Amino acid sequence: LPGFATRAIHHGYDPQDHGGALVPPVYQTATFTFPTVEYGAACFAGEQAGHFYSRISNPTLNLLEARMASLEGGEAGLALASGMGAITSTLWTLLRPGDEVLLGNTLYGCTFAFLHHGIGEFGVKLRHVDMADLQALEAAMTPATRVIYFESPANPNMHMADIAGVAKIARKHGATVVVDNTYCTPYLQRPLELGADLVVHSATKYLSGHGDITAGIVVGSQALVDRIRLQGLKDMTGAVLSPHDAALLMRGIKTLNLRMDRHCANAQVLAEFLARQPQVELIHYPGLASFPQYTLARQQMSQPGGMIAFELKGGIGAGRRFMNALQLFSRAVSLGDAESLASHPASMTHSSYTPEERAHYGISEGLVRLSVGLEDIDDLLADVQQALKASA
Amino acid sequence: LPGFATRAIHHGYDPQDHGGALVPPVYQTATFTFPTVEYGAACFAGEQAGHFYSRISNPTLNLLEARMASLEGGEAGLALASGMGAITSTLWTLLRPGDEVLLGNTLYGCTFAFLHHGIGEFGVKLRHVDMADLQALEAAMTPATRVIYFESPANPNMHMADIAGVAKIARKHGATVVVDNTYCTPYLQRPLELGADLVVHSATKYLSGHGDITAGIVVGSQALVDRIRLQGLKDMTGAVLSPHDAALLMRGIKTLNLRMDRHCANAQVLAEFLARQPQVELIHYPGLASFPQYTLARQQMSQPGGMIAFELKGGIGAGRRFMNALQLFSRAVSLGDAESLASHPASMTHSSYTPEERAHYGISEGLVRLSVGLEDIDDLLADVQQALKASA
Amino acid sequence: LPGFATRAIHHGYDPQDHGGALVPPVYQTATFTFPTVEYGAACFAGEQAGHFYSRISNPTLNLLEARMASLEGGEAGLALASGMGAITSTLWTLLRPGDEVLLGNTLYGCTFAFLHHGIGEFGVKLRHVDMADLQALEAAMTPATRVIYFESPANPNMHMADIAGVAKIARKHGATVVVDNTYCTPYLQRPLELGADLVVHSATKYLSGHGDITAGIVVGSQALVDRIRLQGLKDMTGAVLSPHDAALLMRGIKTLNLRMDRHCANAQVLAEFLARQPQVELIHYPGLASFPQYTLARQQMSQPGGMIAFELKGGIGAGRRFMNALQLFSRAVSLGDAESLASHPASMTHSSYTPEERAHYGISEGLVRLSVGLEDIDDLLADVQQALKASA
Amino acid sequence: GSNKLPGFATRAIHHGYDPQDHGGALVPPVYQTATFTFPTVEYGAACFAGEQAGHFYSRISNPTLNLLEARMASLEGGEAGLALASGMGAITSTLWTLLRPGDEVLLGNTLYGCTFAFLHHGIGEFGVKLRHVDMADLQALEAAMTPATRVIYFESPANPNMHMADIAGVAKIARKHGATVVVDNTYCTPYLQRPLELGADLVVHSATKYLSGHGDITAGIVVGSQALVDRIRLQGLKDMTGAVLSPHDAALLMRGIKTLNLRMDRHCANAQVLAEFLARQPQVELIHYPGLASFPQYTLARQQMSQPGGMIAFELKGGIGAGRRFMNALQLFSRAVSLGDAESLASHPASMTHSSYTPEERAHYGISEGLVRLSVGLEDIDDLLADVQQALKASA
Ligand SMILES: CSC/C=C(/NCc1c(COP(=O)(O)O)cnc(C)c1O)C(=O)O
Ligand SMILES: CSC/C=C(/NCc1c(COP(=O)(O)O)cnc(C)c1O)C(=O)O
Ligand SMILES: CSC/C=C(\NCc1c(COP(=O)(O)O)cnc(C)c1O)C(=O)O
Ligand code: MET
């Protein structure tokens, strides 16, 4: 097996099948023609290998899918119009009324809304559990539990789950484990190699790396991915990725290892800085020895990532003023871009929650989240220092 | 009030607001920054204009949306990753368990599959009514009836619905009427002006015109579109259109009127030709007097369209020989491209129906569907001529 | 031999050669690899047929080139980064110091600048001559004359050249005739079929049709085009066209016929309107019976085009008022877009600053030129009408 | 305080763009438009003159291209930038504006093939005189200067043999005599070498190579003084080449420049390990890599380039015959021209990038027949070593 960087650049592509083109040509085409109608009819049956319509399958997208599967260590992949496209296409195809889903305690806002105000209003039972407390997860398992879905680390407090420990319990009771691996990427964490069945990404984030597309990835077994493609995507969401955006995603993926290395090194220095500052009340960063689940972090992630969450002593007022004072960091949702970003999740990413749900599921009101970018670390520190003075 | 072609080129855009740029700049960006966090909070709350995240809203998508709303005569538009994106996003937000939806007799494969094997399996009631028969429709209206959905003309037999007749009934019972206007386009038929509440398009087809993007549009009232954007798209499908694809779609729309004229002219000559041939049992083209619903087609559609359906005497076997001998037409699914396409809906586009579930909903044995393109008519006649000779 | 529109959609491409893709895939790639190095050495020698570097040759560019060659009735085509790309690459290849180039009396501004302040200052002789007047052209020929270069119609006064008469005179001295066919496009005029050796285009204009790319085309004999590719383009200009832009150009070419029909019908109407107005001293439009070269225009052009130039009685000040009053027409240089455009070169384009510094070649004082777009003619008429009233 | 210059990486991501000026878009929107319009026709008069700041036509200037231009200027440490359709578009647009019949250009001993061909068979045939000089030999350069000498033009390291020039030294001689110094900086990028900071007047790039980094576009850049870059914009590009960069391709180039520092770091680290491995090998006659002490101009490399780069040049014992068999055995490296891509490439200049040269012009101007050039990519170094190791086995 070649190394991660070699596969992120080369896997699934030989230039000699495409006129020698070093870069794969872009199949910006909705439909594909047939030499005979029996050949075309065989394609629709699955009996012959080929393409007919890009919503179902497209060669540019397939190469992206194969490459991402290789990177996650899984069998098959599916590319979609957004991260929400990944999650919704996936869960619509795996759940039906009366099924129960076990959720991580804290979730990305639109995932939470999808579950509670979307598929949960169509007869699917939901129950939130602390996926780091394996006793409690075991106790919450019923025979109607079909899916355990969580993020590790969680957006946005960085709460972790023991993935292999959860997978053990799901094997024991017969549930499908679905992990949102957006924050880490396959470069830092591979939930399929720890017993998960499916992983989902917002490829909008680190995998793209440059903030210029919206996209989603699903990786897992050929059996599960084929059902998500032919039902979730085809019929229930229609979240088709543009070949153009798929080509850019592949372009971004070729520097993933180099980007994550720099994201992680910048974030480590910044986290250590913030931990020594008088205005900071507390800080969640997996790379800090004070991180509650530091041991599990080093067990599961090869590096501590580029995301930091912290609270300021002065509460929401100080957080507002910290944020307005930033000149190099931009005030924006999203993450995993070259540009450093900051946000207040209660008023933004986690707006979809009520005040009561945020307090119950762990989204504080004075919390700020930083996506640490690829800028020079001295420039980012100088920006942060002066914003802390301004926060008071 | 400027004419249709004028609005298809200019509506919603003044070059003076974007540094004089004649063509609108492409906002290929996932996220948008805020000058203060208060500004950002306000964007999420809805109480101020601007942008935050392209899955919810993007200025390039907004121009397309506003422009499509003008063409259709609606208050608001929404752009999505595909036709199925538009349909599913619309229906996932309007319906809940115990609601009923009355459908047209014939539907596009994946719409049918979505309805019966997707949302239908989540506690929603389906019932199929002839939407030309107002007596039957009235007798199907239960107080659970929340939505009325149909194509007119229908894919692929060309069945018309009485849009003003249906809307009359729906206004009395408080039902929302949704019309898939893909085949006609706003240039030929505007269902909102005949009383529909929402129109959906596969913009993949005539609106793009060139077969290079997959895309969907929803147009209707502000209040319905706002709900479909903020629930269906945001939370339940994530069917986000690429700004790149939206700029290609806007580019296509700029020649819609000229393209539709030529599609219609070419298809008229070809339909009239196919009527006169001995190998043809029947034919469904709205611009022949022979067409069963000719009078209703003239009241809704300003021209008869680019699509022909027909049967050969010889049946399924003669279909194969005809299709396989076409040398200018291509054997492929889809429609509304510059290139002329030929399709066998049983094995291809309507494969999602079981054998003789096709026959319950009017999908014949030896039905060949043509999407007539923009090529020189004499070349299209010659090609069809020699193909009929080879089907003997 | 298939019709013009059929060739503009299909020529040189079969979907069976590229996985069935209806639309050709875009080779957005700088380099191409070789299976062995003997294969690679052959490619640079010209022995083996393949690809090595997009600046020299790219499959996406080749398809565009073959298609543009088919439309103009030429052996071969070359795609370049702009119309000036095409013109400069052509002339740098064909001329050396001491060679003379014979020039149409009026020329596009940058072509004039290139000839006079560029290649003319490297020892190449220039002479301007009326290319309608065969007596003076024959008298102007010298042994040094190697190239005869002109536009017909000539920007911006619509003056015409006798292409077949010029070619006949060129054949007697072995000189190469190069026609800028930008205004007409191959749909309206085909200078190669009237005896010219090479045609050049700003494909930026009508061929694109939508104002979103800059591109040049050269079409002519294989031997000439090979040399412009391997000398002009490769070494002397580096005016490489992006494959992405070449894909868009081909997308524009698919509606060239329909767009040109509409451009011309709109311009005929606006010309007939302006010819009768009291504010209008003089008008140049090939379709008007009063047009000085009406008979010659109709020998060479199948339709009279989308461009109009006219003179207002009030001179420079009236020109400004008219231009400033247009609400629908945009004040811009360029032509051939869906959007209607107006320029008033006496508010300074064609590079010159006073009366008498003007009018060596026919650029005047109250001359405004219109690129008549694809909008509804009643809207265009209304806009021109109110602008005429404001000009008084 | 605030008068400190931001770091290279910060400027490669941010310089010249505030999201506030474009509806908050984090990524600049792409101006894929040929033409721009005016609010009045007097405002239009001033934009072809140059009293008013603004836009009219993309072949002259465009907001997406201006951002790219200003950003590359910042990185090179020059006043202004220009974006063109290719490396050759940058070179030709520059030389067509600076030279006229009677002028002499002093040229580095070895040049990229199409640059050589442009000079000898192109602009040379239009009355411009040419002289080659070893630009590492400052005494020879001084001796070669004449009062008709107008431009000094060279690459450093040169394509394909890695020969170098003392840029600071050439600039000093040029200051004294009055010539304009133009350096093709393709190989190093502004991350490794900044010829304007050493005294050059203009730098040109094939941005097709490391700046893009991903092999999907063709593109050129010129950076220099405002006066010289304006002249090149309005004469070379506008009238003499028309080598206009697509705004789409300029957006991709900017996307690539955001990872230039990281990619270059990894190119150099990979090539260094690979060069040391090739130095130890029995099949290898010689090897030119600037990071080995055996490199003829080792101290000059160290003095001008902050890292040794991604390009290796070597020769096998067995000559051209052994080249053939080695290159045909590679399975991770690709056989192709170009360089500075994520994918590792191997080529053979005499039949490839330098085919424009005649056989005696290759022996003269330092281009051997058995020379094999490597552009070391971003793959895992153990995968690359293994591929080169098994390829040397089959070349025996
Ligand atoms: C409320 S707007 C902020 C969007 C952000 N996140 C998105 C996201 C998605 C969904 O992915 P798209 O569908 O690609 O966004 C899925 N999974 C995770 C862990 C995510 O963080 C944000 O973090 O700020
Ligand atoms: C025979 S095709 C090989 C392409 C290679 N070279 C490119 C190049 C250019 C020209 O730049 P575009 O015009 O952008 O290619 C200019 N200047 C330098 C120092 C270059 O290396 C090659 O080395 O293999
Ligand atoms: C399985 S092959 C599909 C190609 C065909 N139709 C699609 C279609 C859609 C769906 O739209 P996307 O989601 O944009 O394809 C919606 N509405 C209508 C009337 C449609 O015809 C076809 O061959 O008729
Ligand atoms: C730099 S002058 C540009 C003029 C414009 N391209 C025209 O067609 O007239």
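Following Swiss-Prot, chain B shows residues 7-398, kept in their order.
Method reported for this entry: X-ray crystallography, 2.4 Å.
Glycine is treated like the rest: Cβ placed from N, Cα and C.
Taking Cβ-Cβ distances under 8 Å and a sequence gap of 6 or more within the same chain, the neighbours of B:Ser208 (pyridoxal 5'-phosphate binding site) are B:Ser88, B:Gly89, B:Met90, B:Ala92, B:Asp186, B:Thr188, B:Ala221, B:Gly222. Taken from Swiss-Prot, the feature pyridoxal 5'-phosphate binding site covers B:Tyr59, B:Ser60, B:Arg61, B:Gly89, B:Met90, B:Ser208, B:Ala209, B:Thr210, and the record attributes it to experimental evidence.
Under the heading substrate binding site, Swiss-Prot lists B:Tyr114, B:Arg375. DSSP assigns B:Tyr114 (substrate binding site) to coil in the three-state reduction, placing it in neither a helix nor a strand. Over all protein chains present, the Cβ of B:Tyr114 (substrate binding site) has 22 other Cβ atoms lying within 10 Å.
The mutagenesis experiment B:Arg61 to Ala, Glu or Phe is recorded by Swiss-Prot, whose note states: Loss of elimination activity against L-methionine. Cβ neighbours within 10 Å of B:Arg61 (mutagenesis position), excluding its own Cβ and spanning all shown chains: 24.
Within the same chain, residues at least six positions away from B:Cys116 (mutagenesis position) with a Cβ under 8 Å of its Cβ are B:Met90, B:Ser358. In Swiss-Prot, a mutagenesis experiment is listed as B:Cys116 to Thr, annotated with the note 40% of wild-type elimination activity against L-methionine.
Quoted from Swiss-Prot, the note on the mutagenesis of B:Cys116 to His is: Drastic decrease of the catalytic efficiency of the elimination reaction with L-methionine, by 6700-fold, and increases that with L-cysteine by 7-fold, mainly due to changes in kcat. Loss of ability to catalyze replacement reaction between L-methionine and 2-mercaptoethanol.
Among the mutagenesis results in Swiss-Prot, B:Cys116 to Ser has the note: 9% of wild-type elimination activity against L-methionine. The residue drawn here is the original one.
Under a cutoff of 8 A between CB atoms, and with a sequence separation of 6+ in the same chain, the neighbours of B:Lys240 (mutagenesis position) are B:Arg61, B:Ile62. Here the residue is the original one, but Swiss-Prot notes a mutagenesis experiment at this spot, B:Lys240 to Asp or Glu: Marked decrease in elimination activity against both L-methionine and DL-homocysteine.
According to DSSP, B:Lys240 (mutagenesis position) sits within a helical segment. Among the mutagenesis results in Swiss-Prot, B:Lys240 to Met has the note: 50% reduction in alpha,gamma-elimination activity against DL-homocysteine, while retaining elimination activity against L-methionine and L-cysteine. The residue drawn here is the original one.
All protein chains shown were included, and the count of other CB atoms within 10 Å of the CB of B:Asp241 (mutagenesis position) stands at 27. Quoting Swiss-Prot on the mutagenesis of B:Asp241 to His or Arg: 5 to 14-fold reduction in alpha,gamma-elimination activity against L-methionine, while no change in affinity for L-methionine.
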Inter-residue C-alpha distance, B:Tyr59 (pyridoxal 5'-phosphate binding site) and B:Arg375 (substrate binding site) (nearest angstrom): 41
Of B:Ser60, B:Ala209, B:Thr210, B:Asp241, i.e. the recorded positions, those within 10 Å of B:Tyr114 (substrate binding site) when Cα atoms are compared: none
Entries of B:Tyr59, B:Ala209, B:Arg375 (binding-site residues) sitting next to ligand 1, with Cβ under 6 Å as the cut-off: B:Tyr59
Distance from B:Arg375 (substrate binding site) back to B:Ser60 (pyridoxal 5'-phosphate binding site), taken between C-alpha atoms, in Å: 37
Of B:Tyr59, B:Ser60, B:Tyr114, B:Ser208, B:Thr210, B:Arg375, binding-site residues neighbouring ligand 3, Cβ under 6 A: B:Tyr114, B:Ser208, B:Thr210
Site diameter for pyridoxal 5'-phosphate, Å, by largest Cα distance between B:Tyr59, B:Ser60, B:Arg61, B:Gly89, B:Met90, B:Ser208, B:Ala209, B:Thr210: 24
Residues from the recorded positions B:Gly89, B:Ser208, B:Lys240 that lie close to chain A, Cβ under 8 Å, in sequence order: B:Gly89, B:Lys240
Rounded Cα-Cα span from B:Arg375 (substrate binding site) to B:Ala209 (pyridoxal 5'-phosphate binding site), Å: 19
B:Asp241 (mutagenesis position) and B:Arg375 (substrate binding site), Cα-Cα, nearest whole angstrom: 36
Euclidean distance between Cα atoms of B:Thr210 (pyridoxal 5'-phosphate binding site) and B:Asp241 (mutagenesis position), Å: 23
For B:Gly89 (pyridoxal 5'-phosphate binding site): DSSP state (helix, strand, coil): helix
